[PDB]
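Asker: Pasting in a structure now, in structure tokens, and then I'll have a few things to ask.
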Amino acid sequence: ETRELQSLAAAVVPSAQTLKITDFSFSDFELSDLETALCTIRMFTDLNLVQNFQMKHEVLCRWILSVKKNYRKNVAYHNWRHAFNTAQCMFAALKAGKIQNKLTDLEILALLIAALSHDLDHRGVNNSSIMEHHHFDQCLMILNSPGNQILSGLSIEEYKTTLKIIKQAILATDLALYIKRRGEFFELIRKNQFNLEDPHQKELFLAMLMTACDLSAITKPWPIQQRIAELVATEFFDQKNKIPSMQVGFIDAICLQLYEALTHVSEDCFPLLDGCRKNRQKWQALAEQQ
Ligand SMILES: COc1ccc(CNc2nc(N(CCO)CCO)nc3c2ncn3C(C)C)cc1
Ligand SMILES: [Mg+2]
Ligand SMILES: [Zn+2]
């Protein structure tokens, strides 16, 4: 046991309300590493995954700290804080967005693990679905490491189902796969034909939800979103004239239709769409002052 595991395992976990993890506007800038770990325990707990799958407290704690350690702190955007935020967006969409009741327990378990694990060992966009296969391999390696086996409570049939959902969810975070598959999702939604009871559409919806969470910095209150956009710029460049129009371009091409679609699946996800619209206005106004 390290010092960090001792302290995390012994801490009280504040409630979801106290931690503000149910809010689509959540920000981690003021949180220490230990506080993000406690937030992550609270997500597992309030989705009832600790109960329903009999996770030992110290095992969940070691797993969370192994995940965190296998992100690189030296990478400006694709690091533990991005993974932590993606998972918090998943938690908020499940709870405040009322997605929880559309999904099975095994799907929710797989979505939360995938959210936290989907960029593992990223070295920055400039450093040379190959990447997402590697993120999944890292995720599996951690799930199988001694003392980290948070899925040990599942039966082998549950285990196999969950692992395959995790893998598809992490593979879905490849934006090239999102662009190839979203047309079918938009098509089903515009024809009022979308139906989650169909396995094929369910898997499609889980893929889209992963992308919505992965991108969700774009939905945050403008001061937060501006700061996150700075991290992205740092990673893309360090490893400003045209940035506003590039942001508008990314919002239109990638984000707006996804959050509109998800609001059609669940009206309680509207704050994501609303936040993305408000950011597009701010960036456009700046783009017009070139
Ligand atoms: C050189 O400077 C710039 C300027 C603009 C862009 C375009 N905007 C992009 N913004 C963001 N985020 C929003 C805040 O910027 C984080 C996720 O929402 N992710 C992106 C972008 N382009 C690619 N990705 C991936 C990392 C998903 C790029 C690089
Ligand atoms: Mg990725
Ligand atoms: Zn990501």
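Using the numbering of Swiss-Prot, the residues shown for chain A are 536-663, 679-789, 810-860, in order.
According to its header, the structure was obtained by X-ray crystallography, 1.8 Å.
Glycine is treated like the rest: Cβ placed from N, Cα and C.
Got these off Swiss-Prot a minute ago, pasting:
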| type | residues | note |
| --- | --- | --- |
| ACT_SITE | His613 | active site, proton donor |
| BINDING | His617, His653, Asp654, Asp764 | Zn(2+) binding site |
| BINDING | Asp654 | Mg(2+) binding site |
| BINDING | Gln817 | 3',5'-cyclic GMP binding site |
| MUTAGEN | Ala767 to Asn | Changes substrate selectivity from cGMP-specific to dual cAMP and cGMP binding and hydrolysis; when associated with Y-775 and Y-853 |
| MUTAGEN | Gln775 to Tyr | Changes substrate selectivity from cGMP-specific to dual cAMP and cGMP binding and hydrolysis; when associated with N-767 and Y-853 |
| MUTAGEN | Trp853 to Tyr | Changes substrate selectivity from cGMP-specific to dual cAMP and cGMP binding and hydrolysis; when associated with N-767 and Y-775 |
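How about a rundown of where these features are and what they're close to?
Answerer: The Cβ of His613 (active site, proton donor) has 23 other Cβ atoms within 10 Å, all protein chains considered.
Its Cβ placed at the centre, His617 (Zn(2+) binding site) has 23 other Cβ atoms within 10 Å.
If you draw a 10 Å sphere around the CB of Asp654 (Zn(2+) binding site), it holds 24 other CB atoms from the protein chains shown.
Within its own chain, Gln817 (3',5'-cyclic GMP binding site) has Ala779, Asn849, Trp853, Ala857 as residues 6 or more apart in sequence whose C-beta sits under 8 angstroms from its own.
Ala767 (mutagenesis position) falls within a helical segment according to DSSP.
Around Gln775 (mutagenesis position), a 10 Å sphere centred on its CB holds 21 further CB atoms from the protein chains shown. Secondary structure at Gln775 (mutagenesis position), as computed by DSSP, is helix.
Packing around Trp853 (mutagenesis position) is summarised by its Cβ count: 24 other Cβ atoms lie within 10 angstroms of its Cβ, all protein chains included.
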Asker: Among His613, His617, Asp654, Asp764, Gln817, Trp853, which recorded positions lie by ligand 2, judged by Cβ under 6 Å to any atom?
Answerer: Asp654
Asker: Considering only the recorded positions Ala767, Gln775, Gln817, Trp853, which possess a Cβ situated under 6 angstroms from at least one atom of ligand 3?
Answerer: none
Asker: Using only C-alpha positions, which one of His653, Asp654, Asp764, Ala767, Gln775 is spatially nearest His613 (active site, proton donor)? These are the recorded positions in the record.
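Answerer: Given the candidates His653, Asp654, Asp764, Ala767, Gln775, the nearest one is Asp654.
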Asker: Do you have the Cα distance in Å for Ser663 and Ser679? The stretch of 15 residues between them isn't modelled.
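Answerer: What separates the two Cα atoms is a distance of 13 Å.
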